[PDB]
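Everything on this sheet refers to the single structure shown next.
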Amino acid sequence: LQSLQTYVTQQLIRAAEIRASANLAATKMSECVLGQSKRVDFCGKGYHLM
Amino acid sequence: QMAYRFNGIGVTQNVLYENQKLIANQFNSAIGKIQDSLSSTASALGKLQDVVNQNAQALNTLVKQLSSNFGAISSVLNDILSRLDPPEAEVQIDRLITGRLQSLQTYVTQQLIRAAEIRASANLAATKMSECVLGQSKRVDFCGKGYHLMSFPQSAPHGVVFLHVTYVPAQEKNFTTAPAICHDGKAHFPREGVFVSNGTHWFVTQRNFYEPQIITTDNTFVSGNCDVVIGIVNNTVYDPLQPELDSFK
Amino acid sequence: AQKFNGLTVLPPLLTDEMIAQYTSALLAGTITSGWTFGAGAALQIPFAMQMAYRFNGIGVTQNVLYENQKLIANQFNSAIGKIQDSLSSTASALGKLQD
Amino acid sequence: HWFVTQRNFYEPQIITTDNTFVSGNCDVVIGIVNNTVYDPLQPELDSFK
Amino acid sequence: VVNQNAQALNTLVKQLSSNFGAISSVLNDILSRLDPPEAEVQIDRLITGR
Amino acid sequence: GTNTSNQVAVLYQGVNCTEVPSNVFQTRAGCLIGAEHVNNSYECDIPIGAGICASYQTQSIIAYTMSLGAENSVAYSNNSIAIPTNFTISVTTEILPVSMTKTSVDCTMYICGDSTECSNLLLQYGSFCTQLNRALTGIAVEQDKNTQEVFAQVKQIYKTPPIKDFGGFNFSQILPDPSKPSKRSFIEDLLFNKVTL
Amino acid sequence: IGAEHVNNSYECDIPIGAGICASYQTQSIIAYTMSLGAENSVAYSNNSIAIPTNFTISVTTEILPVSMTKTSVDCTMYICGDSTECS
Ligand SMILES: *[C@@H]1O[C@H](CO)[C@@H](O[C@@H]2O[C@H](CO)[C@@H](O)[C@H](O)[C@H]2NC(C)=O)[C@H](O)[C@H]1NC(C)=O
Ligand SMILES: *[C@@H]1O[C@H](CO)[C@@H](O[C@@H]2O[C@H](CO)[C@@H](O)[C@H](O)[C@H]2NC(C)=O)[C@H](O)[C@H]1NC(C)=O
Ligand SMILES: *[C@@H]1O[C@H](CO)[C@@H](O)[C@H](O)[C@H]1NC(C)=O
Ligand SMILES: *[C@@H]1O[C@H](CO)[C@@H](O)[C@H](O)[C@H]1NC(C)=O
Ligand SMILES: *[C@@H]1O[C@H](CO)[C@@H](O)[C@H](O)[C@H]1NC(C)=O
Ligand SMILES: *[C@@H]1O[C@H](CO)[C@@H](O)[C@H](O)[C@H]1NC(C)=O
Ligand SMILES: *[C@@H]1O[C@H](CO)[C@@H](O)[C@H](O)[C@H]1NC(C)=O
Ligand SMILES: *[C@@H]1O[C@H](CO)[C@@H](O)[C@H](O)[C@H]1NC(C)=O
Ligand SMILES: *[C@@H]1O[C@H](CO)[C@@H](O)[C@H](O)[C@H]1NC(C)=O
Ligand SMILES: *[C@@H]1O[C@H](CO)[C@@H](O)[C@H](O)[C@H]1NC(C)=O
Ligand SMILES: *[C@@H]1O[C@H](CO)[C@@H](O)[C@H](O)[C@H]1NC(C)=O
Ligand SMILES: *[C@@H]1O[C@H](CO)[C@@H](O)[C@H](O)[C@H]1NC(C)=O
Ligand SMILES: *[C@@H]1O[C@H](CO)[C@@H](O)[C@H](O)[C@H]1NC(C)=O
């Protein structure tokens, strides 16, 4: 039971990292693909085109 | 202020003044529709109700674990202390204590994770408030679908509700376009907008709203001869100075 | 992965074909209509004008694109080929997913 | 010779009233130089003869 | 941040002095006073708590 | 849902189900019974898995492959453009949580419940409860900071002017009403009556 | 118990709860309802605008942590203390 609880806690911790990465990916998709970001280093080095 | 905010989304400020009544009526109808849609529940407020349910259910699950036995003869501590001698009651008290302590530790860990999730959501909410309410956002889809104009906040029992006002084009027509106009061997490009034609004549119109203008030196600039540009068309340009000079006779 | 001893894995809701279709739709929209389809209905427009708009937004006048369209197209084509070659060279840029 | 060019690309133009604006005398600005400017209206005024 | 790391570390260090139901919190005393076939049942209850 | 009907469907996950002992439909996420497979495709109502979703037809339960959306081809040409001639303004709603309930739990009453000998046995375990109380207090204190940093971004309390000459715009549904005792807006009042514990 | 209730209102010094805060008068402890901020009404009109005529530049400071101390604990040495039988 202790081993199973440790595994569950580790998965719960890793899920937050996965969710944060997914939110960042969605924001980058929306800002760089559906428009032209005026924001430096958010969609690559240099002035962003598309 | 509406005239300022339309200028931010690349639309000239004049078009508000010939359509102020229509815009006001559309805004009022939209507010009424939001009221009616909020009255007709579609699980819109689920993002708060689920949080309340997960807090209450976790707490209640913590409550029922007090009735567990954990290998003792009975879960009631008073029965143990009033039924057995201390040197034999201890070997039950210790395991009951360990079980209860483990349950409490699990509850605390779950609360610790949920607090971080809620705090991340709160940081996002504060960023959105500062972005959409106190200014006019340019990043897309951050304050609603479409070109953002303004936002209004409203209170919630454990959150905040934003009402985003956006500008959306409605109906379109298609025309033949050209990248530049060649006149007197010189290429011409528009200062703003693009060249459009209805089949017989060429005009200059705005980016997001059809409003034709006569091609003039005032809203065009010249850069080099026109042989290099691909797809250039062959049309004249008007200069307002010549009629004034002729009238000076 | 493997399943045994009381533990199982579950398939995701969306298959790889649906994700590929979504990406293809996004690519077609962004190459055929610019940013218009993100706000509302898609409006068709030739690609050279769209490159001219994107040049105009970074503080560069749109006349320099038309005078250098072939060079920019050649540079883009070479860059795409270089990116394609780089991944085929077994470079470990995919560490993030593998980790 | 003096010219006017873009921010991020070299493209010299002849200094003209059409791409400049006037504000105040030149006694207060530090580092101002002493050069002429072109006015396109004079040839057209001369054309009415 | 510095204080909240330091206090956690100090509380981790202090937990080594707990008894956890054994006859002594010092493991050297446990293995110097008792015969191992009845001393393992004293060692394990310290091991679990630590 | 019970209020809609009483018919149900049963899904067996990860089983070929030739050995599971009507309608039997094989699915990559395990076969399900009590559902009819159909040709058509719609938006997903109830997710099953592997691109399969189920819904109530209205008097039967059906299973179908998901549909991503309507398909359309834009009329791309190298000399054609499309320009809008009319506009419509719209209002959308987005909801975000900011805080949760503050709770505090003491060990001694929870574990021991005022028993003296239990308290004597408990103190040999060290300082677990000091850690637990510190963690719960740290969770509780940061809840107020979350509300403090979202609201209270304005230094001074501005009041609405008496006359509502706003160029024809009507903000009466969102401005506060002094008559109702809690001094909330109509929409804000409507929001508080929809959330229950 | 031990705090004096007053009519006035100030910014919160020590939070108590439900809009109540406590502070030291400089020479007794008092309790008061929180004051949200200064109150004023803007002179709105349908043909009036306000334009600034001067400006001041200001510098502000913001601090953010980036890292914490790297620590490592040996499991066997901590639990057992170089104990063969314990290991
Ligand atoms: C642009 O759209 C608006 C509404 O979105 C149109 O206004 C309506 O036009 C119809 C046509 O007779 C009237 O019956 C309605 O009373 C108008 N108002 C509303 C709120 O529906 C408008 O005609 C469209 N065209 C132009 C050029 O503005
Ligand atoms: C605008 O503000 C500046 C400073 O904020 C003013 O400059 C000061 O003017 C007073 C007037 O007597 C002087 O005593 C100070 O020495 C000036 N400098 C500073 C740094 O305070 C200025 O007068 C204001 N008005 C205008 C039109 O600039
Ligand atoms: C305009 O759009 C319609 C609808 O797709 C299309 O059939 C037509 O060819 C386009 N061009 C013109 C000039 O009508
Ligand atoms: C195009 O617009 C001009 C504007 O005056 C008009 O005279 C002409 O008839 C229009 N042509 C067509 C084909 O609509
Ligand atoms: C594309 O443009 C060229 C000229 O730039 C023209 O000759 C050709 O007809 C156009 N393509 C189509 C399909 O009309
Ligand atoms: C454009 O018009 C001029 C007018 O003389 C003519 O010389 C030239 O050949 C024309 N070019 C095209 C491509 O029609
Ligand atoms: C800086 O500019 C001034 C005139 O504005 C000039 O006299 C001086 O020489 C310049 N500095 C240097 C190092 O040349
Ligand atoms: C600039 O030129 C004018 C023209 O006569 C002259 O009066 C003035 O002294 C000159 N200033 C400098 C700094 O050379
Ligand atoms: C049950 O379904 C009916 C029909 O859709 C609906 O009118 C009703 O509001 C639902 N709920 C209850 C409690 O009857
Ligand atoms: C289920 O079992 C039968 C008999 O062994 C087999 O023929 C069939 O292929 C199995 N189903 C699948 C999806 O493999
Ligand atoms: C679905 O359509 C296919 C043909 O595309 C057909 O073979 C199949 O029988 C249809 N399914 C049903 C349930 O009729
Ligand atoms: C605003 O709307 C409300 C509700 O429809 C109405 O009672 C009120 O008179 C409206 N305000 C104005 C100025 O017409
Ligand atoms: C606050 O003022 C009211 C009258 O405005 C008075 O009745 C009340 O006693 C005052 N509060 C205290 C703590 O004295």
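Swiss-Prot numbering applies to chain D: residues 1101-1149, in that order.
Every residue gets a Cβ built from N, Cα and C, even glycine.
The annotation that Swiss-Prot gives for the naturally occurring variant D:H1101 to Y reads: In strain: Theta/P.3. Counting every protein chain shown, the Cβ of D:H1101 (variant position) has 6 other Cβ atoms within 10 Å.
Cβ contacts within 10 Å of D:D1118 (variant position), excluding its own Cβ and spanning all protein chains shown: 11. In the three-state DSSP classification, D:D1118 (variant position) falls within a helix. Swiss-Prot documents D:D1118 to H as a naturally occurring variant and attaches the note In strain: Alpha/B.1.1.7.
Across the structure, D:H1101 (variant position) and D:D1118 (variant position) are spaced 18 Å apart at their Cα atoms.
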